[PDB]
Protein chains: 2
Amino acid sequence: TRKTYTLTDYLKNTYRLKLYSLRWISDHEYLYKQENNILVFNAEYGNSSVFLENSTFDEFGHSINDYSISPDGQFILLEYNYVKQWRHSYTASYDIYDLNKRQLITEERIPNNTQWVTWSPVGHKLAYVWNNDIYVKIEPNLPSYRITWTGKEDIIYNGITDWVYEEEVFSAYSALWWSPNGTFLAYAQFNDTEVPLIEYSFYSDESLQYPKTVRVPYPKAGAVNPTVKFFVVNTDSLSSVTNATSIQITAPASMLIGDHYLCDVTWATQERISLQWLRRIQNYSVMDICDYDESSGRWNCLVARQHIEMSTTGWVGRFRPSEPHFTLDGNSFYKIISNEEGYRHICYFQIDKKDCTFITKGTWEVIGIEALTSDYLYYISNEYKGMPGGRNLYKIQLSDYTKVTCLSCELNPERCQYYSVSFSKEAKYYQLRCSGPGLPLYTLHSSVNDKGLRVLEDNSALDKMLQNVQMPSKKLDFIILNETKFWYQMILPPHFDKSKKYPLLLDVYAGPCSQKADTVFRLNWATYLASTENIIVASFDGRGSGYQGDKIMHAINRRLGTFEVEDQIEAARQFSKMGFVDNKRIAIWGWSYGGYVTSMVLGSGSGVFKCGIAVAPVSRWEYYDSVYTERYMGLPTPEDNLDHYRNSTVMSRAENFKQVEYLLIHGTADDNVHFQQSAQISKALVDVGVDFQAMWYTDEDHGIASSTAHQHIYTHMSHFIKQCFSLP
Amino acid sequence: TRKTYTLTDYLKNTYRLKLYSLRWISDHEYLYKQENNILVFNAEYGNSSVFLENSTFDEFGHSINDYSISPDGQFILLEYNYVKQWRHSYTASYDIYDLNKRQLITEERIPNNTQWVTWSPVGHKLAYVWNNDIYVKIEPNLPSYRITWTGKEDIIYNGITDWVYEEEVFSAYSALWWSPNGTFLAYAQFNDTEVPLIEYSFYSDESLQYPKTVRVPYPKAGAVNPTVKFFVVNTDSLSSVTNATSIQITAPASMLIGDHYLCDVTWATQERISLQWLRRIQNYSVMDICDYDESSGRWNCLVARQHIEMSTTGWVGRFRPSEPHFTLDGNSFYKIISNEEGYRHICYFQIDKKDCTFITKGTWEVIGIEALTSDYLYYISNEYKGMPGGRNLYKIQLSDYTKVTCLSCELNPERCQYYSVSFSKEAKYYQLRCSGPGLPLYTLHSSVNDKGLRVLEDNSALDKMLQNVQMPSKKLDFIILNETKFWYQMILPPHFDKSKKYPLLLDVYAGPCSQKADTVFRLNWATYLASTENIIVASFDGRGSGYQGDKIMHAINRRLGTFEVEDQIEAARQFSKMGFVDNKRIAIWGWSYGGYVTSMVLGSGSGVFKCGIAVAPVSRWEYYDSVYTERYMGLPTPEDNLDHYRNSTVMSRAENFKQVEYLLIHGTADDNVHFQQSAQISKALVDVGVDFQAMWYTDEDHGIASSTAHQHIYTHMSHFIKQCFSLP
Ligand SMILES: *[C@@H]1O[C@H](CO)[C@@H](O[C@@H]2O[C@H](CO)[C@@H](O)[C@H](O)[C@H]2NC(C)=O)[C@H](O)[C@H]1NC(C)=O
Ligand SMILES: *[C@@H]1O[C@H](CO)[C@@H](O[C@@H]2O[C@H](CO)[C@@H](O)[C@H](O)[C@H]2NC(C)=O)[C@H](O)[C@H]1NC(C)=O
Ligand SMILES: *[C@@H]1O[C@H](CO)[C@@H](O[C@@H]2O[C@H](CO)[C@@H](O)[C@H](O)[C@H]2NC(C)=O)[C@H](O)[C@H]1NC(C)=O
Ligand SMILES: *[C@@H]1O[C@H](CO)[C@@H](O[C@@H]2O[C@H](CO)[C@@H](O)[C@H](O)[C@H]2NC(C)=O)[C@H](O)[C@H]1NC(C)=O
Ligand SMILES: *[C@@H]1O[C@H](CO)[C@@H](O[C@@H]2O[C@H](CO)[C@@H](O)[C@H](O)[C@H]2NC(C)=O)[C@H](O)[C@H]1NC(C)=O
Ligand SMILES: *[C@@H]1O[C@H](CO)[C@@H](O[C@@H]2O[C@H](CO)[C@@H](O)[C@H](O)[C@H]2NC(C)=O)[C@H](O)[C@H]1NC(C)=O
Ligand SMILES: *[C@@H]1O[C@H](CO)[C@@H](O[C@@H]2O[C@H](CO)[C@@H](O)[C@H](O)[C@H]2NC(C)=O)[C@H](O)[C@H]1NC(C)=O
Ligand SMILES: *C(=N)[C@@H]1CCCN1C(=O)CN[C@@]12C[C@@H]3C[C@@H](C[C@@](O)(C3)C1)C2
Ligand SMILES: N=C[C@@H]1CCCN1C(=O)CN[C@@]12C[C@@H]3C[C@@H](C[C@@](O)(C3)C1)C2
Ligand SMILES: *[C@@H]1O[C@H](CO)[C@@H](O)[C@H](O)[C@H]1NC(C)=O
Ligand SMILES: *[C@@H]1O[C@H](CO)[C@@H](O)[C@H](O)[C@H]1NC(C)=O
Ligand SMILES: *[C@@H]1O[C@H](CO)[C@@H](O)[C@H](O)[C@H]1NC(C)=O
Ligand SMILES: *[C@@H]1O[C@H](CO)[C@@H](O)[C@H](O)[C@H]1NC(C)=O
Ligand SMILES: *[C@@H]1O[C@H](CO)[C@@H](O)[C@H](O)[C@H]1NC(C)=O
Ligand code: NA
């Protein structure tokens, strides 16, 4: 009998997915790491040469974390002393290696404790942030020019985001944007002076006698938010003036009237930048398009070029307004926006005309715009077979919108229903990355004729390994509720027999615009539960879920902890009705938003679930950050939505936990969902005399992702589920 | 069949011990609160009068926490708005009621948030501490005189202790000492300027959006300690026009050479005060005896009147040097010190002679001196039947030390083997309080011929209730380790059958000078475990335990986490070989020092224990406070005892937890054993891949003592022990 996929398999990564991570350096060449050597590949022919031999930095004296080659290929930026901060942020040391001299640069080094570094998009200028101020080096071995003098720890951030902008607005630590040819450097400045601090203990190595208190400016719902300013500096003037002026571009009057955010920065041309601003009530956004005025040295944004994007049913964008993609001349752009039917499609704008033209339509959504040439726009959508959980690449002819070609749909339709893409610098080539439902498959293609050039990685090694394993299967389908299709997936045990009754674990996330039913191939905890423990692991996309239009997505507007919670309960009831589920053994688990929904479900008194596990749950919306929470909830004030903030807490449901077995887990150094949130759940449970199981993870953050903690948490959870389900 | 003593019985206090808490107000009368009325009793005859009717404060408008009648009976201090701080400290509001004119004083009230208040020992003066400064009121209706002006939150403490002095030196918040007739007020001042702060989160009610950070000056082992000064003020010469003059009494030269503590203050006469000082290396202490100089207004401590107390085998005193008991003229005193055989006995000192004379001797110890007259000294000891865990009252004739009379031994030998005592003002009467092995028994006696006047409370009500419950029994016995007897107790299930095998829980504390094997009657968690669950609950006093001489007590000097741990393992090994113990079901548990020892035992690799529970454990001595830790461990420096600090941690034993089931529990707001200690244990177990059970208690302190948390922890621990022992 073939072995199963065991817990140790998952935790030790015995069965490894191979990737093909390339970095395009031109329109026809990419870099790829093979046996620690960096190789340069010709895309057209597939031949390679050694770009940088793996012995080059043997005598460097530090383990190199990552590298970045300058666009002109003259220098390599070496990243070491990597110290992680939040989801995206980290600090590091940096050295620059001169590739032509084959020599490390030892003068005017990037300082230690540098927060962010980026090459210009052309050539080899560098911008970096150190002690919250911006510096620019025109040449790697020459002195830096200081751009800002206002940086102040935890207070003023120049060219980097604060906590909430990193996590919820930009999905990045960086807050600087080079113009296309590197002449201008645009940047944001955040001011957190009056933003309250989250404070928590960090215990460190056992050698530390007194715990440290970590203090991070973090606006919880309704609290004082950071303010923001936007500036542009001419880097070509730095060597000519003692102190080059950063020119401010102010937000429009419609934004200045109240609290607001900077939510997008996109350069259109060498002398034109677009900015999107979002009101703190996030159903109203404004794009300004601003041109450099050579005579005054200022940036001016004509009101005739200003574009309003608003929502009557919810917030603007999936998580924020979408980015524009400008035509080469910068006089028009394409942007994903919600159409009159509530489906997200590509609209084409002229910069000085307010009405746009939709170039795609239908009951499906465009996921992203991937590339734009003079003749074609390339985008990813879930159109194919009406499956919201699939992804394919399409090409639309700009001179004739009726001509739309699916580039990926039929390449391998059994194996490949979920694609992403990486285009070369001017879109001459593209790499397709298939991520399921079969094993991932990486292929290279030429744009001139859309022909497949070669297979880059087909995971044949893993395929061979998996043939000797009793792997689970995945079912993706839908149920019909109130004449609406809602999609679900099930990870099914090997040799699945529909005449038997299986225990079921509902794996929940269910946040707004989430999607937990898809065609992606995963090797995870669920794989083990199904393969070794014969547990069905199900997920369901109910009201609030994404990629299916605004009627579904905006259903939870101002009402988190309602329909998305109810729909998970209803999904479990419908799974029972299917006949192969032991109704005495239904469980639920989730992380973060999934931890909140798990806890809300367990506290609902539905009687459907025996047990559940919440990891790093939100418990009360007033504890979570302003940008995310208010997007869906508005403000926690009596004039706005306080009543619902107060009605949607886990704590208020404490008495109902007497009916279930609950395991509550949280990292003590979670900067995102504060340990506070679980500390309040446990206290409410103690106060009503509810017994439950708990586990804290010392010094772990939201990811509980250290090697040892990751192994420990899944091991602890596995015991809990197995006990609940009476599994030996 | 009759009922057992259940978990609910323990948690809801179904079976209540009655007390008889009296307050002596003279040599002949005491106060006793009965049905919220305060009565005055005549000791000779037992007749009473109502002193204060319960309905006197019906319209008060605040719930009264406690009361304190002035020594002259003219006034009553009413305590309300009680807010607990640490083990002893709290703040409260106070009102004074005039018992003669039957009215509340509304003039010059004691302020809210008062930290400490006390009547003078004679009359009706008041001293109180507010905002860390001392105030004196000569008459309750008159303005206070401000004594100190330097008080500053968390920095300068006048007349109250800081955290470490409260917990580990004085066992009290007060640092004020009135002279016997109230002329002088002596006080200490603590300076915590350079003492580091422990910081931890406090979550508060759900409504609090951001957790608070609590910061407490707390010296961990080897850190900067508070400094201390001592002063005396004459309260008879205070002025409304001039600031009060406090006279400093400085520490002896032998103390000033390095870090030191003030460890005892005891008035001898109206004009003579004794002080004991202790070096930070706590094996050297000095008593000064200081006389008021009426012509200069100074306090002079003659060097000829200094008394040195030191230890070559350990520290000085059980937890600190003992208090002196001065004769009427103050020219001599009696003090418990360790004799040349290492047994603590009463020594008689002349104030100006170096050599003292021991008045008691033998292989047993004096527990405390209780009263002193010109003819007799009254003391409690464990001499009787050579049982270190029993306690009886004795008197010794001061003119002939061979004449020692036991006053409690034979009163009721079967019921009463553990006594404490409360004497009237000049020792004319005494109340005996028997606390086991039978139900507590309170009796009143006259000293002149040791007549047993009357039974005050015999708990006959509880006896009647317990007749219908299957109660456990208690065996107190000894084992021999290496020619020395060491005592243990077992709480044995009802109908105990030595032909059956019972699971066994070892209930451990095992701190230095601890005693867990005694004759005290207790109704606690162990009562339930034995009565209802048929578990034997054993405790053992091994090396380091108290009341059996220094050979045993000082065995762990400079070596915590060694012999006291080994001896618990050895006791369990011996119990496991008894015919009535199931060697497959032996568990261990304890709180604080007991949590440390439990964890050290579970990490020993002994294989004797299946499971255990540690509650608020110490895990590493460098995390614990200076005064306690250094008493036993010296300083954590390479030149002193660092090596042993480093090899006595729980964390180093983590790998050995692989073969046990462990439950780790800690309150998040424990100001004493910081949550940090358990946070480091859990991290070490995670790092070696050991699974275990955990529970945090949000906002609970060292006691985990709120009604709801208390019920929850014992419920959780009960489930854990029952699961471990396979009990339904
Ligand atoms: C891949 O092969 C091509 C062509 O075979 C290489 O391009 C150059 O080809 C000329 C022939 O005219 C040779 O003289 C050179 O060796 C090549 N140029 C350079 C700059 O090396 C190409 O180099 C190969 N690409 C890689 C990445 O190895
Ligand atoms: C960041 O914002 C704060 C206000 O939150 C600014 O601080 C104020 O500055 C003015 C001086 O121009 C003072 O009069 C106020 O006392 C300050 N207010 C507070 C609350 O501190 C600060 O100048 C801003 N910093 C930057 C670089 O823009
Ligand atoms: C470069 O120019 C900036 C902008 O004028 C200077 O920043 C100002 O510095 C002064 C005092 O040092 C402050 O009063 C202003 O509030 C600052 N303004 C801003 C926008 O930061 C900066 O100091 C100059 N650097 C040098 C070397 O002169
Ligand atoms: C990058 O773009 C910038 C902005 O358009 C160019 O700078 C301008 O160059 C023209 C010459 O064609 C001058 O008339 C302007 O004075 C320049 N403007 C500014 C603001 O500097 C720049 O030359 C381009 N760089 C390269 C390398 O082509
Ligand atoms: C202790 O606190 C109370 C409440 O602050 C004080 O009571 C007074 O009455 C009301 C509320 O009960 C307050 O608004 C007044 O400010 C209080 N002041 C006075 C002068 O009556 C009470 O006075 C405080 N006691 C002392 C001794 O300061
Ligand atoms: C308490 O004791 C003090 C000190 O012995 C007494 O104060 C002395 O009293 C006599 C008068 O009989 C004076 O001659 C001394 O000068 C006083 N000394 C001081 C320091 O004040 C005091 O009388 C006693 N008080 C009571 C109420 O008995
Ligand atoms: C008090 O205890 C200390 C520590 O046990 C003793 O310290 C001695 O003196 C120095 C301290 O640096 C050490 O080098 C010696 O090794 C210690 N002597 C020993 C262990 O015998 C000190 O002697 C003690 N004091 C008394 C009065 O016994
Ligand atoms: C966990 N799910 C917590 C609590 C509720 C929201 N949340 C977040 O972390 C929100 N931040 C993001 C928002 C989206 C989706 C997730 C990844 C992210 O990068 C984009 C950040 C969570
Ligand atoms: N056992 C728990 C923790 C950790 C180790 C010492 N400790 C104390 O609380 C020490 N402080 C005292 C505890 C006991 C015995 C002494 C007097 C006491 O009041 C009660 C405080 C020391
Ligand atoms: C970075 O730190 C190291 C070690 O402290 C030091 O030797 C080096 O000079 C630093 N580099 C720079 C660029 O400051
Ligand atoms: C934005 O939301 C608020 C609260 O729901 C609402 O009052 C306002 O009308 C909305 N704006 C738009 C354009 O829908
Ligand atoms: C007790 O009795 C005596 C004499 O009978 C009496 O005078 C005295 O006041 C009484 N004491 C009390 C406290 O009632
Ligand atoms: C307290 O001690 C500090 C030194 O730690 C000293 O500077 C200060 O004066 C002291 N304060 C008082 C009131 O004694
Ligand atoms: C008493 O001392 C304080 C503090 O030094 C001072 O403010 C006050 O003026 C003094 N009062 C008199 C009467 O000297
Ligand atoms: Na009697």
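We number chain A the way Swiss-Prot does; in order, the residues shown are 39-766.
Cβ atoms are placed via backbone N, Cα and C, with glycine included.
For A:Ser630 (active site, charge relay system), applying a Cβ distance below 8 Å and a minimum sequence separation of six or more within one chain yields A:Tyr547, A:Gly549, A:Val653, A:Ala654, A:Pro655, A:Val656, A:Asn710, A:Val711, A:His740. What Swiss-Prot records for A:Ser630 (among others) is active site, charge relay system.
Annotation comment: Swiss-Prot describes A:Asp708 (among others) as active site, charge relay system, evidence class sequence analysis. Around the Cβ of A:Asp708 (active site, charge relay system), the same chain contributes A:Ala654, A:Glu738, A:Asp739, A:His740, each under 8 angstroms and 6 or more positions distant in sequence.
Here Swiss-Prot flags A:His740 (among others) as active site, charge relay system, drawing on sequence analysis. According to DSSP, A:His740 (active site, charge relay system) sits in a coil region rather than a helix or strand.
One mutagenesis experiment named in Swiss-Prot is A:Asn85 to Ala, and its note says Does not inhibit dipeptidyl peptidase activity, interaction with ADA and homodimer formation. Sequence-distant contacts of A:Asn85 (mutagenesis position), defined as residues of its own chain at least six apart whose C-beta falls under 8 angstroms from its C-beta, comprise A:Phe79. Secondary structure from DSSP puts A:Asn85 (mutagenesis position) in coil.
The note that Swiss-Prot attaches to the published mutagenesis A:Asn92 to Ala is: Does not inhibit dipeptidyl peptidase activity, interaction with ADA and homodimer formation. Summarising the environment of A:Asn92 (mutagenesis position), the number of other Cβ atoms within 10 Å of its Cβ, over all protein chains shown, is 13.
For A:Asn150 to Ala, Swiss-Prot lists a mutagenesis experiment annotated as follows: Does not inhibit dipeptidyl peptidase activity, interaction with ADA and homodimer formation. For A:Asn150 (mutagenesis position), the count of additional Cβ atoms within 10 Å of its Cβ stands at 11 [all protein chains shown].
Counting only same-chain residues at least 6 apart in sequence, those with a Cβ under 8 Å from the Cβ of A:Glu205 (mutagenesis position) are A:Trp124, A:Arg125, A:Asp663, A:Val665, A:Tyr666, A:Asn710. Among the mutagenesis experiments that Swiss-Prot reports, A:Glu205 to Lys is described with the note: Inhibits dipeptidyl peptidase activity.
Quoting Swiss-Prot on the mutagenesis of A:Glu206 to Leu: Inhibits dipeptidyl peptidase activity. Counted within 10 Å of its Cβ, the other Cβ atoms near A:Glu206 (mutagenesis position) come to 19, all protein chains included.
One mutagenesis experiment catalogued in Swiss-Prot, A:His750 to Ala, is accompanied by this note: Inhibits weakly homodimerization and dipeptidyl peptidase activity. Counting Cβ atoms from all protein chains shown, A:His750 (mutagenesis position) has 25 others lying within 10 Å of its own Cβ.
Quoted from Swiss-Prot, the note attached to the mutagenesis of A:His750 to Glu states: Inhibits strongly homodimerization, dipeptidyl peptidase activity, interaction with CARD11 and T-cell costimulation activity.
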For A:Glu205 (mutagenesis position), which DSSP three-state class applies?
helix
In terms of Cβ proximity below 8 Å, which recorded positions out of A:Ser630, A:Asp708, A:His740, A:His750 neighbour chain B?
A:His750
A:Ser630 (active site, charge relay system) falls, by DSSP collapsed to helix, strand or coil, into coil
Where A:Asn150 (mutagenesis position) falls in three-state DSSP terms:
coil
Cα of A:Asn150 (mutagenesis position) to Cα of A:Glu206 (mutagenesis position), in Å and rounded, measures 28
Would you count the other CB atoms within 10 A of the CB of A:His740 (active site, charge relay system), including those on all shown protein chains?
20
Check the recorded positions A:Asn85, A:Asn150, A:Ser630, A:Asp708, A:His740, A:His750 for any whose Cβ is under 6 angstroms from an atom of ligand 8, and report them in sequence order.
A:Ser630
DSSP secondary structure for A:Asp708 (active site, charge relay system), reduced to helix/strand/coil, please.
coil
In three-state DSSP terms, A:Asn92 (mutagenesis position) is classed as coil
Express the distance between the Cα positions of A:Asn92 (mutagenesis position) and A:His750 (mutagenesis position) as a whole number of Å.
35
Give me the CA-CA distance between A:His750 (mutagenesis position) and A:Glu206 (mutagenesis position), in Å, as a whole number.
29
